[PDB]
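Here the structure comes first, spelled out in structure tokens, and everything after it is commentary.
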Amino acid sequence: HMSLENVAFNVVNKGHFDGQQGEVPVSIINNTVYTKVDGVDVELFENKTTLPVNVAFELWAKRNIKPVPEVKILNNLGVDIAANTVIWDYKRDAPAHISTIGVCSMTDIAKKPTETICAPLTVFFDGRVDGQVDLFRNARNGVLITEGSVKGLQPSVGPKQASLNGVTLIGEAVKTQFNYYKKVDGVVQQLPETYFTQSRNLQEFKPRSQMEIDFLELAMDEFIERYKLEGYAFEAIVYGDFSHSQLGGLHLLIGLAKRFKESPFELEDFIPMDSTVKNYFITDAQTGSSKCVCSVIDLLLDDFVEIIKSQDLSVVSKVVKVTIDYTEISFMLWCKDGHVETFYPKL
Amino acid sequence: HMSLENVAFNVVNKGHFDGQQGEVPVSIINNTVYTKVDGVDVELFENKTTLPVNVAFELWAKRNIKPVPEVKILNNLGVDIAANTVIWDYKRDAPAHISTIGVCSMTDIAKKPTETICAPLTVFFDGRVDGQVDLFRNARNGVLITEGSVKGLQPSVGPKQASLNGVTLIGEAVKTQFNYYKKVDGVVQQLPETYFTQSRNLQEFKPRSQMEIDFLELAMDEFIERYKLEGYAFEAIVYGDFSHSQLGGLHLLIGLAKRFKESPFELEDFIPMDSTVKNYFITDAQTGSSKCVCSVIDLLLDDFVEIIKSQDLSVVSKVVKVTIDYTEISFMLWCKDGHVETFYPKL
Amino acid sequence: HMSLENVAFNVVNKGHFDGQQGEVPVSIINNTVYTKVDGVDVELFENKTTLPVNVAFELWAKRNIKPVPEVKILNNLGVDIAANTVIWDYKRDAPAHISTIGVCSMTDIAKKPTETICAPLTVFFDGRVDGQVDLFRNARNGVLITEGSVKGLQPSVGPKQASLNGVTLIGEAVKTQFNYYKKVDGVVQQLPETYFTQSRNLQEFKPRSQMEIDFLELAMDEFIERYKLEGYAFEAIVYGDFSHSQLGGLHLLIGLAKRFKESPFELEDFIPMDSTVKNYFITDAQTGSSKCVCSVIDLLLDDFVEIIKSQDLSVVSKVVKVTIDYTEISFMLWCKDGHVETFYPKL
Ligand SMILES: [Cl-]
Ligand SMILES: [Cl-]
Ligand SMILES: [Cl-]
Ligand SMILES: [Cl-]
Ligand SMILES: [Cl-]
Ligand SMILES: [Cl-]
């Protein structure tokens, strides 16, 4: 018994769609949904998606409000669609997936993930939901998360963090650490050994190791001395070189955090979406040093150290491949006389 | 001699409509009003209302720019329309009232509040304006504010604060404390004894009593000890319980302020409007504890203490009714063995 | 070989238009440009201009990403159009000029500034670009910037600061100090002696002289004493008088910065554009003092001191004209018994 007015009743009275009965008066103007309260219109939803306003409204209302994998993880694993839920993409302000299963009659391709239309799609299954483990067992293509073990299946330990109503966090009152499983053409896959990005932000950056505390509290030379990093070119890769018109390096999020706390700067996020490597057009306000495409990745500094110390440094240039967030990220490594010169990602 | 181009002339040259003569060139695209300056278009107004763009522009331009009652107060008193002014609703970014009297030919139902069409409407009258007291005396339904006494009429002392160009404040260079009066079907009403909410915000929260200073500077146990509040369950009602997936309590704005200064969190304001009780979908970034509908009220802590200490605590559950901002707010009180368990509002 | 899909390819892969070959899939809905990534639409550009969405997108993409004169300077010099570039106006979120030369086939009036249609227009030429000095020499009307001397032409030293991707700054890793030249009807112009505004903002305000450091660290009376400013009415002009309903003075940006650091307030920017004098509707949150049109200018305090100390103070009221940012700004000077009473700009 689905209806625009009933979706709005749930948003007004429950904060989201909860399956409660009721109606409130609704107006649609431009891409915006309003409801009438004490005689005046109140905005409930502004559509920023490429879907029709009332469809986007319903999917937003029906979003998963438990901790869920970050969208970049789901993307990297090839997820096309979710079983009987909506993963809302808060970095795009839109649904993570174009179609649905058992959610919304305007976007559903099926009511259940067992229907034939779903076979070529990589369906996301949530073991926290009754019966979805068994649906993963029966599905041709899929990704499954669980909180515990699944009998017979070897797990891959996922990131510590997950997304709860658009907030990425390491749960204390709720669990955000998942096991991951994947199937392709009916065959369980070995998922690769992988690093994970930390999904932190520049302002409220918080270190997660002693090495990272030292990086943010020591001077560049004192830190490089303590961790014996001469020759790996941290001065440019991590800290950033602001002395020439073309901004040098600055590829680790922690480097930007250190800089930002000292001297602010501008980060144009010109592909606003969730992804393992982010590209920014950066302009440093103090110096005028800038760079059109500054690839930035948020690795735990210890992990980045392990990576760069695990390469052969005897060639002018080479592609270095690293599995991060279950996807292969390609880095360019440039070396001169056995020292790194630069080492930066690519999107 | 009203005109779009003349409204725009006033906005460009006076900041608002002042009744000055003049025209500037104006363009309308989408819901936005532009004016031409040195050959280029400059945005003057983005329509976020459900009214036509040029109508909304004119009402915004003609908004009252003196301290006026906060919209929630006017709503709680049943005000339908204002006499010869526009109360702009800054929390909705729209007019507080759908129709006007003597303001705008597109929204006017009348030029003067004495016309017949106005009789069933509760008209807002401003005693600071010449002759509006006498119009209130003659009106069938209305609400009146004044700065001083009105001969023959018993006043109700309003909130200390009022709204000036969307800024809620307790005036020092201007007066924001009003007397209130109300008429229904030609009969002066006794207005009820009422508490008032304090209309503060979470970030720049500022305490207004010694008890509130103590609440923000002491630890939970030291504060509860000083004010002898054992058994009233402040630990959950006011301070918030973040230890389980479902966020406990947190119903007083001052509690959120204390928490926010320590550990930030997310407050989705999913019915963005002015009202005595606000509902937020809250996600605590540190713990992952969350709640879809967290009812929040900004009472002076001393007032909330008086309320909760004035209840009978011998029943498992009961509705407690409290007059706040001239409206009856219903609270749920839950008690176990003579102690409060929880006590929270409802919108 | 221009195309919407190729402009989008450049934005996705280079941060801006770089003339690279390639296409990506593009959707246009409302005034927004999206591109398809891994099967979902991602927003690349929201049109806030009065131009068609795809045209605005292309001009934004083709914006000058080197330090360029601030738009107010170009406006004050009468610039109509730029030679073979786009000056993007970040305060309006739109092109600084309506038409182009050699940029975009939808807005071009010409491919080269030598075409006849350009003769009556004041063309902006950038000496940092090969051959534009010589085009300025041949143009009937134009403005030229250079980093160094131009043989035969006497320069005017421009502001220290310029705009780089919307960030106004004094360059250290890049040069932002330009020489300026101007021609009208084929005749080189003497540009006037001029003060320049400092283009700072209220929050992150940074002083640029010892006098300004003293102004922000001393009490009003101690500062006025040190710089012997009795009788010039700084108390109202610069510091602001918040004691009456009508806010007194507050015409220097540094005064607002001092106030803002102490007690926040509201600044409605009701003509959002770049200009030498800005008009704000200001409401002081602490006191309720307010003013519909508060003219604000960001002069180096030493420069403002020089100006006000260089006037005759023997008349009740007079217009004082001052050349700032190459334009004549008119001030009202009011004096009583040989003392300034107020002295404030006009836009
Ligand atoms: Cl599970
Ligand atoms: Cl690998
Ligand atoms: Cl009065
Ligand atoms: Cl009551
Ligand atoms: Cl040059
Ligand atoms: Cl002059």
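Every residue number used here counts from 1 along the chain in the order it is shown.
If you check the header, you will see the structure was determined by X-ray crystallography, 2.2 Å.
Note: Cβ is positioned from N, Cα and C throughout, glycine not excepted.
Here Swiss-Prot flags C:64-189 as domain 'AV-Nsp11N/CoV-Nsp15M'.
Taking a C-beta cut-off of under 8 Å and a sequence gap of six or more, C:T114 (variant position) has these contacts in its own chain: C:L135, C:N138, C:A139. Here the residue is the original one, but Swiss-Prot notes a natural variant at this spot, C:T114 to I (Swiss-Prot position 6564): In strain: Omicron/BA.2, Omicron/BA.2.12.1, Omicron/BA.2.75, Omicron/BA.4, Omicron/BA.5, Omicron/BQ.1.1, Omicron/XBB.1.5, Omicron/EG.5.1.
According to DSSP, C:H251 (mutagenesis position) is assigned to coil rather than to any helix or strand. Listed in Swiss-Prot as a mutagenesis experiment, C:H251 to A (Swiss-Prot position 6701) is described as follows: Complete loss of NSP15 endonuclease activity.
Sequence-distant neighbours of C:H251 (mutagenesis position) (same chain, six or more apart, CB under 8 Å from its CB) are C:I237, C:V238, C:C294, C:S295, C:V296, C:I297, C:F343, C:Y344, C:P345, listed in sequence order. Annotation comment: Swiss-Prot describes C:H251 as active site, proton acceptor.
For the natural variant C:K261 to R (Swiss-Prot position 6711), the note given by Swiss-Prot reads: In strain: Kappa/B.1.617.1. Long-range Cβ neighbours of C:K261 (variant position) (same chain, at least 6 residues apart, Cβ-Cβ under 8 Å): C:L216.
As annotated by Swiss-Prot, uracil binding site applies to C:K291, C:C292, C:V293, C:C294, C:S295, C:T342, C:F343, C:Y344, C:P345, C:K346. Under the three-state DSSP scheme, C:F343 (uracil binding site) falls in the strand class.
A sphere of 10 angstroms centred on the C-beta of C:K291 (uracil binding site) encloses 19 other C-beta atoms. Summarising the annotation, Swiss-Prot assigns active site, for uridylate-specific endoribonuclease nsp15 activity to C:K291 and lists experimental evidence as the type of evidence.
Residue environment of C:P345 (uracil binding site) contains 21 other Cβ atoms, counted within 10 Å of its Cβ in all protein chains. Proximity to chain B (Cβ-Cβ under 8 A) holds for C:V293 out of the recorded positions C:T114, C:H251, C:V293, C:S295. Burial estimate for the binding-site residues (C:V293, C:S295, C:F343): highest at C:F343, by number of other CB atoms within 10 Å.
Broken down by DSSP into helix, strand and coil, the domain 'AV-Nsp11N/CoV-Nsp15M' (C:64-189) contains 16 helix, 41 strand, 69 coil. According to DSSP, C:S295 (uracil binding site) sits within a strand segment. In this entry, C:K291, C:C292, C:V293, C:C294, C:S295, C:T342, C:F343, C:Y344, C:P345, C:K346 make up the residues listed for uracil, with the farthest two CA atoms of the set 17 Å from each other.
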